[PDB]
Amino acid sequence: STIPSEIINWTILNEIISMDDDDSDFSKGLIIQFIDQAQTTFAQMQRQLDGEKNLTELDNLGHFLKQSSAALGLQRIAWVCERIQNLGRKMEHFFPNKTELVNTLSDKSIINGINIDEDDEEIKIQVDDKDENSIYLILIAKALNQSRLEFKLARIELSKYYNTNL
């Protein structure tokens, strides 16, 4: 499947533009909660990659954040989390380069002010025929770097539509 080109699904973009004051405050609270959730989630995935390397936990973490991001329309985060899930389940063996995924952005402008590697963490896991999990862990590490960028881009977008720094 292909990563969506828009950061926010148009369903949710319509709601944002149409919401009254009560619904807008409520949705803003949801987003603030999601931001704290995703930062906890990413840091738990990083600690796994650096420590126990439990693929089952990495899968559960991606499953959890796919749902919370998708419910807010943040479909690119959701797509990457789905890759992490399926890599953790050993059902995928591929994760696209950052240049390919950035190139799919429908709005070429949200990149140019940003260091897209700023939130990267070095991938220290080696391919090893004695560790059947090594390849999946390396691809999850790549996907986590993509996630952190998609997360920063989603925050920049949401900040524009809610007129405050989220």
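Since chain A takes its numbers from Swiss-Prot, the residues it shows come out as 2-167.
When the header is checked for method, it gives X-ray crystallography, 2.0 Å.
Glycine too: its Cβ is placed from the backbone N, Cα and C atoms.
Cβ contacts within 10 Å of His64 (mutagenesis position), excluding its own Cβ and spanning all protein chains shown: 16. In the three-state DSSP reading, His64 (mutagenesis position) counts as helix. Per Swiss-Prot, mutagenesis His64 to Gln is noted as: Loss of function.
Summarising the environment of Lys67 (mutagenesis position), the number of other Cβ atoms within 10 Å of its Cβ, over all protein chains shown, is 20. Under the heading of mutagenesis, Swiss-Prot lists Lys67 to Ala and annotates it as follows: Reduces binding of the 4-aspartylphosphate of SLN1.
Among the sequence features in Swiss-Prot, the mutagenesis site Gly74 to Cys is noted as follows: In NH1; causes resistance to the antifungal antibiotic pradimicin. For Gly74 (mutagenesis position), the Cβ neighbour count at a 10 Å cut-off comes to 22, with all displayed protein chains included. Under DSSP, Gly74 (mutagenesis position) is assigned to coil, being neither helix nor strand in the three-state scheme.
DSSP gives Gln86 (mutagenesis position) a helix state. Proximity of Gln86 (mutagenesis position) to non-local residues of its own chain (separation of 6 or more, Cβ distance below 8 Å) is seen for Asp60, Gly63, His64, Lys67, given in sequence order. One mutagenesis experiment named in Swiss-Prot is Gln86 to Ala, and its note says Reduces phosphoryl transfer rate.
For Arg90 (mutagenesis position), the Cβ neighbour count at a 10 Å cut-off comes to 15, with all displayed protein chains included. Mutagenesis annotation in Swiss-Prot: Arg90 to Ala, described as Reduces phosphoryl transfer rate; the structure shown retains the original residue.
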